[PDB]
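Heads up: the structure comes next, in structure tokens.
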Amino acid sequence: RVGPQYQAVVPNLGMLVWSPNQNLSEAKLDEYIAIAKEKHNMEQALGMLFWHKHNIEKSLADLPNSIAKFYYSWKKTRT
Amino acid sequence: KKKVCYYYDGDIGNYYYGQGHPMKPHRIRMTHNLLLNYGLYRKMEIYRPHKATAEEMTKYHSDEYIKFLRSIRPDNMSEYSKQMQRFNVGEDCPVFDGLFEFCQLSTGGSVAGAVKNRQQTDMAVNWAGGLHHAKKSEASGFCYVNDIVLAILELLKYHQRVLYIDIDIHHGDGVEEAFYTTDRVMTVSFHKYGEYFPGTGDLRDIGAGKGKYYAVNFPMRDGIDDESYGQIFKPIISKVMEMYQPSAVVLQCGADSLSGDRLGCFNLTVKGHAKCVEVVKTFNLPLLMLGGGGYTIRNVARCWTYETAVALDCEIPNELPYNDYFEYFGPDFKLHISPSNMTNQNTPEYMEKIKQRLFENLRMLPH
Amino acid sequence: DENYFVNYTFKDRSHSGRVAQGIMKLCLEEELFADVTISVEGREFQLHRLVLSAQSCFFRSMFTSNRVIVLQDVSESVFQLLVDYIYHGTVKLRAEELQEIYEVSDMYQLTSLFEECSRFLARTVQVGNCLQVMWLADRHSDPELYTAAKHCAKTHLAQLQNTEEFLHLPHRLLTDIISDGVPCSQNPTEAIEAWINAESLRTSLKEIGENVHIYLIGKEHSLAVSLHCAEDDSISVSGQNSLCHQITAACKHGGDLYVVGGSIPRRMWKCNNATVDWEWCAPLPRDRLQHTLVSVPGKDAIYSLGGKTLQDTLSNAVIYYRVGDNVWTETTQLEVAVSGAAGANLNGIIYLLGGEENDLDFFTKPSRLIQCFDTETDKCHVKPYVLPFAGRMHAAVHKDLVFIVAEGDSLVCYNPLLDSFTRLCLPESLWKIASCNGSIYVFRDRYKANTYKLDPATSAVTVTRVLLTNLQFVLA
Amino acid sequence: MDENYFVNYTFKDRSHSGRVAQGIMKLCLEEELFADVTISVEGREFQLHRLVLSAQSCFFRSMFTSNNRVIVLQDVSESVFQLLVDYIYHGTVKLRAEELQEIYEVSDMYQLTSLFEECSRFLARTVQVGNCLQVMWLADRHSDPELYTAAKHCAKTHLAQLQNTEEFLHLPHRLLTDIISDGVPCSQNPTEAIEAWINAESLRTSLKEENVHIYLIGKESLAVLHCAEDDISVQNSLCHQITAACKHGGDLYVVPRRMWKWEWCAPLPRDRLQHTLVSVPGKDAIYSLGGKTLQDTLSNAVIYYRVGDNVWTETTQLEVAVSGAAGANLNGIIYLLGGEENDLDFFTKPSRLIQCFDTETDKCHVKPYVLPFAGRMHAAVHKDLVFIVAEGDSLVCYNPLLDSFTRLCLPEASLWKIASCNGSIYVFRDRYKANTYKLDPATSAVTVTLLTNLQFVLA
Ligand SMILES: Cn1nnc(-c2ccc3c(c2)[nH]c2nc(Cc4ccccc4)nc(N[C@H]4CC[C@H](N)CC4)c23)n1
Ligand SMILES: [Zn+2]
């Protein structure tokens, strides 16, 4: 169909959850993530590190500080 | 060397389409989960999409349709009885809780990726979107809001020429119909034709009016292998780029083309599928990657993760990482998949004739 | 044929017919040029050497080897009808004298009447005379009749064990009967033990095992009940599996039930009747509905034919699915597109009947055409003749023929080889039919008597007796 | 019916006719048995069979019943009788122009209607002006309306040279009246031929009396022939594009829905290109078949065109859609040859198929036989058969009654353009650069007899 109304009429406000850190080393970041997981998820640790302006030491110091997953868990268990 | 911006909402896989519906949104989360366990998430910029407003979303769709989508609820369905029979909602597009919220979440990432047109990034990967069937008058297929059209329109604000490459098995008639008349957007779709779901894309149809020799459609038959797919895709995309010179390319990577798909008749591997991304990344142009048709979640997650990895220009081992969804993965537990031996009806003469016809059509494009 | 205007060869297509019409109108209407007198049981007949030699190779040898030829084995009536068949080409076979005409045609090397009589014997084989017809086929070395009789023996040995002829049977025939089939439900061990009153039979006895042969998909939470025709003219129930989906097309291949349906119907499910765990098959690669599914055990395939598209356009597409390879592959397209046409498999040939043919004025008229597709050569063609009724109908292959039941109480018995029908009236709504064991079962569309058991002989229908309000599919 | 296949039914053997025919063919000529009769013809002895001889011929049956020894005929040649016996037994005989009148007379005397009509058609297709009167007398003596009409047509169109031929002078008035009944053209001077006679008033009264029969559309546009004298003579221009054209009794109709004759006619009810057009006079209508739709898709529609009433009427659709085929008209049956057929569901391929359309019963069918060469072809109906030519310089002849083709060589000299005139066949070449040729089908000899382009030729 030609769709004269259907045809398009031709003429960021985004929350940065995580960003890469050039200064931080990949091995250091992996070790920090593993330590956080052992002591206190990977996404949560990455967000905590990002909130600290990419400070591994500060993040480690502050580390101890119908409806919407639940349905998919039952399917995974049944598998 | 390329700034990759990844868009994904945490609570986007909680929009189940009801029992028995092939469209599983949670597959997107699955992909994200793998991106967390493979380790590529650190290298990519992760953003949180914002719910697009109805006024911003209705830039393409009619106001009445947007109001209908907003007002539709599973409980308030008896009153909305004559509205569902004219908007193709209820049978092909099931009504589930938070439909408008899911539409906003899908549209937000696609719009934000296109917005960041600002020359602030190089690649924008949003697996939440990719809906290419929502027509202006009413919804179609499994889509409700055509976020691809909105993203293309947003890109049209700054960029002059926009190329939309679709590799999903379905034709994506919505995108072609949206930009059928206008010559600002050139859409090239490699789809399956012949008593299939779209039934619209064909070699004999091109954009009407000023869109002549723009809407390039490539009919295919079932069981096309990866080697022929690449040997067809590369020359036609090279000719299109040489003759059209798009400012930006909106690459949509549907997951139906993979082998073993529930609603797909093609026979392709992960490399055969995501070699088009490798080919298009060599043109050194701003690029947008979107999701789309995917119904084999195990294969969809692997394909999307491999596509994101090749967008990052990195390499990952075939051994899948021990993710939360590692349970229902295949007994090999490997990333790549071996194509199943299926007869290929795409004879070389047929593909050669179609390629020659499309080259002749592109030769008539003004330059 | 170098030049039509100078010299060329002329071929008359009707010549073969012209000679054919010149014999019956002469050698029978007004007996002339009669050179031979043949007497059978003191009955003289005036026959010509040329026609008999041309038709039969047995009389030609006698002629070339003579006042009157005298025969003893052939009676007067059988000889008269055989002579009428030889001179005219048409004869009315009767079951009362079928054995005599069969053996005479076998002796006289008349292959055309020998093959037809062999198929007649294989069509009307019953448990009462299965052993006798098996022995007759063994004497005359008839493969098809012998294997049909062996099938009947292996499927009814349970009652044949006390038929007074099983005991007085040669060891070779017993070994051949026990070679295959003979499900354990018939208790072959007792029959083998009683046969002696003994090593080859014991070491060669394969038990196939009884399997469900009737499936009823109904109740619209749709239910898929199973039936097992056992005892004598009785039906039992041995399964109430429910897929809890919307099945829109199904086909029975072997002892497994394959169904297609659900929301956005493209998937496929399989039930082996031994468990409630459905197996997943390759999804249908086409978006079609009202497409017929036919199971071909000879190629071990499932053919989906016809069906409408999402654009309200008929599709003449044929796709076969391999049971082993689990792959769908396209094949030769149909001559004319149909939707809802009844599909029946017969010795590897698929017959599509009726449906909804595309009318000239963009409509779907009720079709009556018969189109046959040959699986071996992958070719299809439309039969010149048409069915008496047009519309939706259910077709079931029994023996060597097809029973078709349409709207109303009409029941034809179309035979593909003879290109002829046979009208039959059901007792006084679209009925459905199935072929279980060696009889025909008829189920009404809606019941609130429901099952009628009938056989083609004597056109006798008897009421026979889980309950399903709706019966949308029946598979045999 | 009322016959249960499991109880009682009648079996019909469709191979009985073939069986008996093969038995007669094999057990009589290859090995002679049960002859029981001898036939003497000019000393030659034949061991025939009374049953076979009297089967398809009542002449022998009429005399065999009405009174066994040797029988001698009166006027039958040995070779003629041998070939007659072969035709009676084998069913396939090789007809030759040498013994053509004798076999025709014998088959007329004998009871062989198929051979009689075959010889009648043979005489009709081989009639010449020199021996036209002999064929006319032969047809008049026997019962053969078709040969009589063919001889009348041959004599009427060549009555100019029949004024003094030593046969027209001695021709009886009974045949002369029938010959002059037809519309002999005034260009042949019928008055002088009638006045020649033997050297009355009713014969002079029954003297009802040339028109252009060849039209060439070329130059991309000019539409220009009259075959006169012995073995052509000549400029209307329309300057209009033409996708199809036809000739209906000297009316050059040219076709998109515009119609011209330069007289406007009723518009086409459908827009098609490269559609075959024929002028079947049996139903007095012009038929359009095949073609390509405006949407670059092959068409499958057929529409009538009555000359008396310009009402284009639809009819039954063709089984197979073709475009650019060759259309031939023969006794009310339309033959579509070759063309462009659908391939790969998206393109067109050369096709060599025969589409037979019965206008009287409004039916369509496809013949199993295929043309020797596919592609674009041009066909012309000379005399109860169709000559087809195309690029390659290899002419073919197809007789619809028989299941056979005949190849013929052509000068190498561009797609050819064949015609069909009353005199002989004319073949043209698209590239002028060759020129007009005339070929005799019997001798296969072509002799030579301005538009740069020749896109359409109509005869
Ligand atoms: C991107 N994408 N992925 N999957 C699909 C998709 C979406 C929908 C369908 C589909 C595939 N296959 C289908 N087959 C049938 C069966 C059928 C065939 C021929 C004639 C009649 C029925 N009906 C379908 N829907 C109807 C549409 C009209 C409405 N009134 C009721 C539901 C669909 N799109
Ligand atoms: Zn899709």
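Sequence positions for chain A are given in Swiss-Prot numbering; the residues included correspond to 106-116, 132-160, 163-187, 225-227, 231-241, in order.
Determined by electron microscopy, 3.3 Å, according to the entry header.
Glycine residues also receive a Cβ, built from the backbone N, Cα and C atoms like all the rest.
Feature annotations, reproduced from Swiss-Prot:
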| type | residues | note |
| --- | --- | --- |
| MUTAGEN | A:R106 to A | Reduces BCR(KBTBD4)-mediated proteasomal degradation |
| MUTAGEN | A:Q110 to A | Reduces BCR(KBTBD4)-mediated proteasomal degradation |
| MUTAGEN | A:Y111 to A | Reduces BCR(KBTBD4)-mediated proteasomal degradation |
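Counting every protein chain shown, 9 other Cβ atoms lie within 10 Å of the Cβ of A:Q110 (mutagenesis position). Spanning 3 unmodelled residues, the distance from A:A227 to A:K231 taken between Cα atoms equals 7 Å. Counting Cβ atoms from all protein chains shown, A:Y111 (mutagenesis position) has 18 others lying within 10 Å of its own Cβ. The Cβ neighbour count for A:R106 (mutagenesis position), using a 10 Å radius and every protein chain shown, is 11. Where the chain is interrupted between A:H160 and A:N163, 2 residues are left out of the deposited model, and the two C-alpha atoms stand 9 angstrom apart.
Spanning 37 unmodelled residues, the straight-line distance from the Cα of A:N187 to the Cα of A:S225 measures 33 Å. Across the unmodelled stretch of 15 residues from A:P116 to A:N132, the Cα-to-Cα distance comes to 21 Å.
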